[PDB]
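Following: one structure in structure tokens, then a few remarks.
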Amino acid sequence: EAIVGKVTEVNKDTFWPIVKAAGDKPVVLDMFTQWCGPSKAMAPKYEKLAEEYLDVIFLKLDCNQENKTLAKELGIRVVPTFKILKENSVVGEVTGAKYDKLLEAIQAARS
Amino acid sequence: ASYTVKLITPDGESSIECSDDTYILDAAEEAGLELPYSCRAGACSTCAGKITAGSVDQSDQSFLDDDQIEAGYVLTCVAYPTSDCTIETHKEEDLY
Amino acid sequence: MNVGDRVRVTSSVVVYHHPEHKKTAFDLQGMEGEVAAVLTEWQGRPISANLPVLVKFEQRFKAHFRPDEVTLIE
Amino acid sequence: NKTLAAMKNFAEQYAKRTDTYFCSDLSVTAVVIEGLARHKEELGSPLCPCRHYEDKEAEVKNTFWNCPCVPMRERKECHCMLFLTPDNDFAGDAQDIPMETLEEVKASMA
Ligand code: SF4
Ligand code: FES
């Protein structure tokens, strides 16, 4: 249900439905917070990845108190943290504002 | 060993009995005073307070330069009482 | 590990709060202190200190490490 | 807001006193100060705005992640990128940040 080629923001009630609906396109999740520098640094570069890799759904999760339960279900301590899913399940992860990493990580999913 | 610290809270005035080998902040807390703080290792300027009268021993402090201490400030999370004294709490908002 | 144990810094640990070389880099590796606290909770609710093992050394100096940066002795 | 000020002034003085430098992209520095301060205004302590906790109120009483946090204090490791050591690819040659900057980064942030 998320818009391809763009970064879609989800919540505890919309993440799993969207993931279960990506089929073959790998999903990338940005777990962030509104006032965390590194996260903010990745923001711009994270959007462009979405715009550049139209064959991968890019999502984002505000890790506040409204989404505390999903955040716990997924698992996070460092911000930002990217979970990578392919076929209804997490297959890899990247913690920190590492463009080089997050990327090589994505490229692995586009198999 | 115990001196009597007088704290000038923005909400009122309080006087607690701080021992000599105890920090003003930790002393304040035993009487139910809710004084501010962050690190509690004399490295920030949150617990920061000011001396109106008396002598402390904030020798473990490390964030306040020489001009700030001479100006009369102090870090209550690391400040030790050396005499009876009066410290104004919440004195950061105008420390810079 | 637990409070009371004696330990040795078996991994590169560069602090800056050492009275010996205050305000300047210094590798703690090789020093033997004693675990003084292990931070995992606080009033029943979990904390998340990335360096939960607190060790107290010689010269009223103490530092924080991860479990792997230290090895029990005896 | 007066709280946002102190947080900024702590930042500047702490960087100078430890020779740490602010990130080249001061916007990153403004958000670490904003969220750093936006925490003091809610929990009473500048609890690190760049990590996820299970119980902020508790994290704060423990004080491990209260800025300056243990790591930054013992090992100069500031995960928020507020304080970077010289030999760091993100550093800048600044230890101060115009107050006008944070305010404008508080709005552009949307
Ligand atoms: S020094 Fe530690 S507490 Fe302060 S902003 Fe950096 S990570 Fe957060
Ligand atoms: S909490 Fe850092 S000096 Fe008091």
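We're sticking with Swiss-Prot numbering for chain D, so the shown stretch reads 9-118, in order.
How was it done? The header gives X-ray crystallography, 3.4 Å.
Heads up, the Cβ atoms here are built off N, Cα and C, so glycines get one too.
What Swiss-Prot records for D:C56, D:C75, D:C77, D:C86 is [4Fe-4S] cluster binding site. According to Swiss-Prot, the mutagenesis experiment D:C58 to S carries the following note: Loss of enzyme activity. Per Swiss-Prot, the feature active site, nucleophile maps to D:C58. According to Swiss-Prot, the experimentally introduced change D:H87 to Y is described as follows: Greatly reduced catalytic activity. Abolishes significant electronic interaction between the disulfide and a unique Fe site of the [4Fe-4S](2+) cluster in oxidized form of the reductase. D:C88 to A appears in Swiss-Prot as a mutagenesis experiment; the accompanying note says: Loss of enzyme activity.
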Among the recorded positions D:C56, D:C58, D:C75, D:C86, D:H87, D:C88, the ones with a Cβ under 8 Å from any Cβ of chain B are D:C75
Is any of the recorded positions D:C75, D:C86, D:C88 near chain A, in the sense of a CB under 8 A from one of its CBs, and if so which? D:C88
Near D:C58 (mutagenesis position), meaning Cα within 10 Å, which of D:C75, D:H87, D:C88 (recorded positions)? D:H87, D:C88
Of all the binding-site residues given, D:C75, D:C86, which residue's CB has the most CB neighbours within 10 A? D:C75
Write out, in the order they occur in the sequence, the residues of the chain not among D:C56, D:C75, D:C77, D:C86 that have a C-beta within 8 Å of the mean position of the C-beta atoms of the recorded [4Fe-4S] cluster site. D:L44, D:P54, D:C58, D:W73, D:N74, D:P76, D:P79, D:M80, D:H87, D:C88, D:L90
Assigned conformation of D:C56 ([4Fe-4S] cluster binding site) - DSSP reduced to three states: coil
One finds that other Cβ atoms within 10 Å of the Cβ of D:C56 ([4Fe-4S] cluster binding site) number exactly 26
